[PDB]
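Asks: Next up is a structure, given as structure tokens.
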Amino acid sequence: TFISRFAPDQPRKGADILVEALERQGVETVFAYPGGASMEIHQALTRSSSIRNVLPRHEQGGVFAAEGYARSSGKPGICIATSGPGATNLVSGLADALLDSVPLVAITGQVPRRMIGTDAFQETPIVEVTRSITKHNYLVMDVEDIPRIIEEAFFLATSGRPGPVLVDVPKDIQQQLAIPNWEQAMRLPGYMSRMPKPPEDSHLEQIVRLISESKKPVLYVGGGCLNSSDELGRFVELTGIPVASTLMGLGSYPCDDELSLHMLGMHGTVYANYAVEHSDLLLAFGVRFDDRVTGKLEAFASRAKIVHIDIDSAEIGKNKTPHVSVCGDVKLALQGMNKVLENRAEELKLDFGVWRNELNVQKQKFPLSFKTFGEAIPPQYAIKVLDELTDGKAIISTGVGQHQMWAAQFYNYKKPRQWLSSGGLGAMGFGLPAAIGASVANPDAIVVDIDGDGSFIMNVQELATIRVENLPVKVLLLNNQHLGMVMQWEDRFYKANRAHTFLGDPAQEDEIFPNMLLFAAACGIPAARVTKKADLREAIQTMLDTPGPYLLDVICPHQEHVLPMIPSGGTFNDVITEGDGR
Ligand SMILES: Cc1cc2nc3c(=O)[nH]c(=O)nc-3n(C[C@H](O)[C@H](O)[C@H](O)COP(=O)(O)OP(=O)(O)OC[C@H]3O[C@@H](n4cnc5c(N)ncnc54)[C@H](O)[C@@H]3O)c2cc1C
Ligand SMILES: Cc1ncc(C[n+]2c([C@@](C)(O)OO)sc(CCOP(=O)(O)OP(=O)(O)O)c2C)c(N)n1
Ligand SMILES: COc1cc(C)nc(NC(=O)NS(=O)(=O)c2ccccc2OCCCl)n1
Ligand SMILES: [Mg+2]
């Protein structure tokens, strides 16, 4: 039974109704940056004794923090911004949450209703701007609609395929007195009638039937399985099918497990891409067949019977036409299939040891490899050390680029929601703010931001947020003085012709620029730099043992290349396995 701070017959400001609507949704943390159009909301937040606000230093940091909060907990992330420039700064985060299907509720202030359309002070049609980069949005036109719209916003953001929902609130609605009706019914008749039903038994029996008839099955696991780690692990026990995971699905099935094929796709392991290439049964659970995974669609699983389970019917058959399809929650599909596999276990006699041995040969002939040049620190090795010293229990957020791939390749994530990374949009500057949101959602957890020097500086202002909020955020900064991923493509396809990919100072060309240690020093964050591989282990240990925030500047040779690499739109026979920028 919820307890209000107001009487059931007492009028209150619309902003106070909005905050209570968040309290009734179980919201404990918001990321709000104040402004003229949202000042009433911020006043109402201070009257709440249960909602904590983490003030960022940039609204993009606010929405990215809301993402990390959501990605690391399953709860919806809530960020608030003012109208105009505050709202437009949320754009990259909204598009990022939509492409990666992250539950998020963004609240933006707006000019009063009578001013909409007049090009008023700090007015942008944020609903028109964000309509194509949000799951849904609203423009509240009456204070009495606040309880209903907030309930619909959280329902849409978290149900079905999760996504971002934006609620635009005019300032006059925030100031108007009203008595909220919390028993309003939601006006989502179409969306609720099309919600996927629990999977039929006839569909699940035919999938188990296809498993016993297959000799080379491969699990194709993605972000849709982040809530099915137990059901998926039970499914792999009953079948013994090797598991190939996407960038978004890392952690659903443990990386250090005997049956793990690790990541597949453009930068996936050779054996994972080999397994999908020569498979006859592809179990696509919670994936969307991204071009970064498939390459040339006609050659992707060209001789496999494809079973696609997805909660979004618009995804089934979008890029790759499956033989069998199940539109529903993969968590329930795994539960129903696990029941069938237990009863008919001895009847089925499932054994893929010949297929597993064929893959284990590829796993030992073509494993993930990296060179060690003198005393220079290999970035892959630094992430390996961080894995050991944290026992693989840390929450990892990354930016975008070479460091992002190495953090996916060389860290053994044991559970889902340890891996917070922008995969669909691939937005730089995601790492640091996402670590902020993950730390607030998991206060007793090890949170490390494996960032690149280009991505880290984009939202470097959030170092102030880390210090003020006293968050134990660790920053493992893999510094190669370059936009490394674009540099790698320059080496491969443009004769190593540098086109504005160097991030240092050409005048002092051999100096580490910028001095990231002084960025942390400006925000009272202890920091250190390591250059030689011998000192790396003690440096990372110092970062972990030092209470509170810490920044570790890890200098890496820039000529490293992420390997292996299937060129964009290529096939498995086009995979690149050797070479760098030397
Ligand atoms: C530089 C860079 C390189 C990259 N290279 C690679 C790469 O080599 N390999 C790679 O895998 N990725 C790579 N990506 C990431 C990438 O572009 C995509 O994000 C990823 O490939 C697609 O993830 P996904 O297939 O799991 O679908 P997601 O984006 O995770 O979406 C989840 C899917 O499952 C469905 N779903 C959601 N919930 C449920 C549920 N409860 N039940 C059933 N279904 C559900 C959704 O409808 C959706 O179709 C790279 C990204 C970057 C930035
Ligand atoms: C807001 C934004 N702007 C430009 C981007 C285009 N990209 C990249 C990519 C892969 O998305 O291109 O497809 S990666 C990248 C450079 C990465 O700099 P780093 O942080 O130092 O990482 P590293 O360890 O050195 O490689 C750029 C410029 C991007 N994604 N986001
Ligand atoms: C790690 O991914 C990266 C990283 C970097 C730095 N640069 C590229 N370069 C291309 O991606 N070139 S592209 O094939 O024309 C292309 C561009 C944009 C979207 C899709 C696409 O593929 C379409 C063919 Cl299916 N890829
Ligand atoms: Mg870099």
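By Swiss-Prot numbering, chain A shows 86-667, in order.
Cβ atoms are placed via backbone N, Cα and C, with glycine included.
Residues annotated as thiamine diphosphate binding site in Swiss-Prot, with experimental evidence given as evidence: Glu144, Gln207, 487-488, 511-513, 538-540, 565-570. Per Swiss-Prot, FAD binding site is recorded for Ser186, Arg246, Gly308, 331-332, 349-352, 371-375, 395-396, 414-415, 508-509. For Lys256, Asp376, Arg377, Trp574, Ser653, the entry in Swiss-Prot reads chlorimuron-ethyl binding site. According to Swiss-Prot, the feature Mg(2+) binding site maps to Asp538, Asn565, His567, an assignment based on experimental evidence. Here Swiss-Prot describes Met124 to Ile as a published mutagenesis experiment; the accompanying note says: No effect on catalytic activity. Increased resistance to imidazolinone herbicides. Under its mutagenesis annotations, Swiss-Prot gives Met124 to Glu the following note: Reduced catalytic activity. Resistant to imidazolinone herbicides and reduced sensitivity to sulfonylurea herbicides. A mutagenesis experiment is reported in Swiss-Prot for this position, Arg199 to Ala or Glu, and the note states: No effect on catalytic activity. Resistant to imidazolinone herbicides but not to sulfonylurea herbicides. The annotation that Swiss-Prot gives for the mutagenesis experiment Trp574 to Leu reads: Increased catalytic activity. Resistant to imidazolinone and sulfonylurea herbicides. Here the residue is the original one, while Swiss-Prot reports the published mutagenesis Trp574 to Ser with the comment Slightly decreased catalytic activity. Resistant to imidazolinone and sulfonylurea herbicides. Mutagenesis annotation in Swiss-Prot: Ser653 to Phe, described as No effect on catalytic activity. Resistant to imidazolinone herbicides and also slightly sulfonylurea-resistant; the structure shown retains the original residue. In Swiss-Prot, the entry for mutagenesis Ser653 to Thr states: No effect on catalytic activity. Resistant to imidazolinone herbicides but not to sulfonylurea herbicides. The structure shown retains the original residue. Recorded in Swiss-Prot as a mutagenesis result, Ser653 to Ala carries the remark: No effect on catalytic activity or sensitivity to herbicides.
Describe each of these features in terms of where it is and what it packs against.
Replies: The 10 Å shell around the Cβ of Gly511 (thiamine diphosphate binding site) contains 18 further Cβ atoms across the protein chains shown.
Note on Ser186 (FAD binding site): other Cβ atoms within 10 Å of its Cβ, all shown chains, come to 22.
DSSP assigns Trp574 (mutagenesis position) to a helical segment in the three-state reduction. Sequence-distant contacts of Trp574 (mutagenesis position), defined by Cβ-Cβ distance under 8 angstroms and a gap of at least six in the same chain, do not exist.
In the shown protein chains, 25 other C-beta atoms lie within 10 A of the C-beta of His567 (thiamine diphosphate binding site).
A helical conformation is recorded for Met124 (mutagenesis position) in the three-state DSSP classification. Within the same chain, the residues at least 6 positions away from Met124 (mutagenesis position) whose Cβ sits under 8 Å from its Cβ are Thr167, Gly194, listed in sequence order.
The Cβ neighbour count for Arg199 (mutagenesis position), using a 10 Å radius over every protein chain in view, is 10.
Taken residue by residue with DSSP, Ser653 (mutagenesis position) is part of neither helix nor strand, so it is coil. On its own chain, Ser653 (mutagenesis position) has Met351, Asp376, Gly380 as residues at least 6 apart in sequence with a Cβ closer than 8 Å to its own Cβ.
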Asks: On a C-alpha basis, identify the one among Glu144, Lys256, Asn565 that is nearest to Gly371 (FAD binding site); the candidates are the binding-site residues.
Replies: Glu144
Asks: Most Cβ neighbours within 10 Å: which of the binding-site residues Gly350, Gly371, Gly508 is it?
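Replies: Per the Cβ count, the most surrounded site is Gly371.
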Asks: I'd like to know which of the binding-site residues listed (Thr331, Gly371, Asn565) lie near ligand 3, counting only a CB under 6 Å away.
Replies: none
Asks: Anything from the recorded positions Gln487, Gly508, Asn565, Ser653 with its Cβ under 6 A from ligand 4? List those in sequence order.
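Replies: If the test is a Cβ under 6 Å from any atom of ligand 4, the answer is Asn565.
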Asks: For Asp376 (chlorimuron-ethyl binding site), which DSSP three-state class applies?
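Replies: SS state of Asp376 (chlorimuron-ethyl binding site) = helix.
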